[PDB]
Amino acid sequence: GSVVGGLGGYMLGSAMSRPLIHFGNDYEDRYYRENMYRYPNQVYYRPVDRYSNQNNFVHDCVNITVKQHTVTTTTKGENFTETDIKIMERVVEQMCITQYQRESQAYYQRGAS
């Protein structure tokens, strides 16, 4: 069960097995394998309907998603180091973009130009 009278503001994404995005290091690639089961495999968004634009939309979906975990690490004194956050900083954005690439259809049809 879940009981979060704030995060019901956002919806849960498409979902993905182990999202491992190739940062192109060895260390940033391994550090994931360790805490894999502790990282979020998803991100938080809405279906392009109260939340619109791309540039600042991604900056805000990225922020509000990751914030809702990094504020949660600063609850106890964040075991998630800077380099643990910076992994997720990218992953959150990619999975925001990857969700948003589904909702191309709805945007294209509901506007044009």
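The chain as shown is numbered from 1 upward.
Recorded method for this deposit: solution NMR.
Backbone N, Cα and C define each Cβ position, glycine as well.
For the natural variant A15 to V (Swiss-Prot position 136), the note given in Swiss-Prot is In scrapie; short incubation; sA allele. Under natural variants, Swiss-Prot gives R50 to Q (Swiss-Prot position 171) with this note: Linked to susceptibility to scrapie. What Swiss-Prot says about the natural variant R50 to H (Swiss-Prot position 171) is this: In scrapie; low incidence.
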Cα separation, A15 (variant position) to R50 (variant position) (Å, whole number): 21
Protein Cβ atoms within 10 Å of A15 (variant position), excluding its own: 11
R50 (variant position): tally of other CB atoms within 10 A of its CB: 7
